[PDB]
Amino acid sequence: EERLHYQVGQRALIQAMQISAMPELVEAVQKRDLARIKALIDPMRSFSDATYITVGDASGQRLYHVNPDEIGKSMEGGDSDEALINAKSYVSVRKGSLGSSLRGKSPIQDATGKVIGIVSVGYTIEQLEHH
Ligand code: NA
């Protein structure tokens, strides 16, 4: 019965699962084509009500972030291991550079199931429109 913005986390998780399963994103990540990834994610970032979307490679190095300088740097929050190593999809909460946020995380996988990256869709808590 104890909740931490349950509906927001479910919305984030659903979106991360959907984005991570896109064949075009799987291909762009395999090729490490940054511009292609940006072209695919920007419109989704614009359309979603999420605060941000981050895409990382298999080692957790960012291939996309809303802040340009973060691209090429490692996701050091410590809450990406279960997706990157164990291919789990889940809701996580953490204060990264963009503030305390609820994240939906899901691995990006090739056709054989190998994890090749991660998608994190986040909602910064202080910015939620309360009900
Ligand atoms: Na996934």
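We're sticking with Swiss-Prot numbering for chain A, so the shown stretch reads 48-178, in order.
Note: Cβ is positioned from N, Cα and C throughout, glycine not excepted.
Record features (Swiss-Prot):
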MUTAGEN   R109 to A  Strongly reduces citrate binding
BINDING   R109, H112, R150, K152  citrate binding site
MUTAGEN   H112 to A  Strongly reduces citrate binding
MUTAGEN   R141 to A  Increases citrate binding
MUTAGEN   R150 to A  Reduces citrate binding
MUTAGEN   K152 to A  Strongly reduces citrate binding
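What Swiss-Prot annotates, mapped onto the structure for a quick look.
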residue: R109; record: mutagenesis position; DSSP (3 states): strand
residue: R141; record: mutagenesis position; DSSP (3 states): strand
residue: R150; record: mutagenesis position; DSSP (3 states): strand
Item to complete: Find the one among the mutagenesis positions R109, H112, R141 whose C-alpha lies closest to that of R150 (mutagenesis position).
Response: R141
Practice prompt. Would you mind listing, in sequence order, the residues at least six apart from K152 (mutagenesis position) in the same chain with a Cβ closer than 8 Å to its Cβ?
Written response: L60, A63, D126, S127, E129, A130, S136, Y137, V138, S139, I165, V166, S167
Worksheet item: Counting other Cβ atoms within 10 Å of each Cβ, which of the mutagenesis positions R109, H112, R141, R150 scores lowest?
Response: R141
Worksheet item: With a radius of 8 angstroms around the mean position of the C-beta atoms of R109, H112, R150, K152, what other residues of the same chain does the citrate site pick up?
Response: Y99, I100, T101, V102, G103, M122, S127, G143, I165, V166, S167, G169
Practice prompt. List the Cα distance (Å, whole number) between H112 (mutagenesis position) and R141 (mutagenesis position).
Written response: 16
Discussion item. Roughly how many Å lie between the Cα atoms of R141 (mutagenesis position) and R109 (mutagenesis position), rounded to a whole value?
Written reply: 17
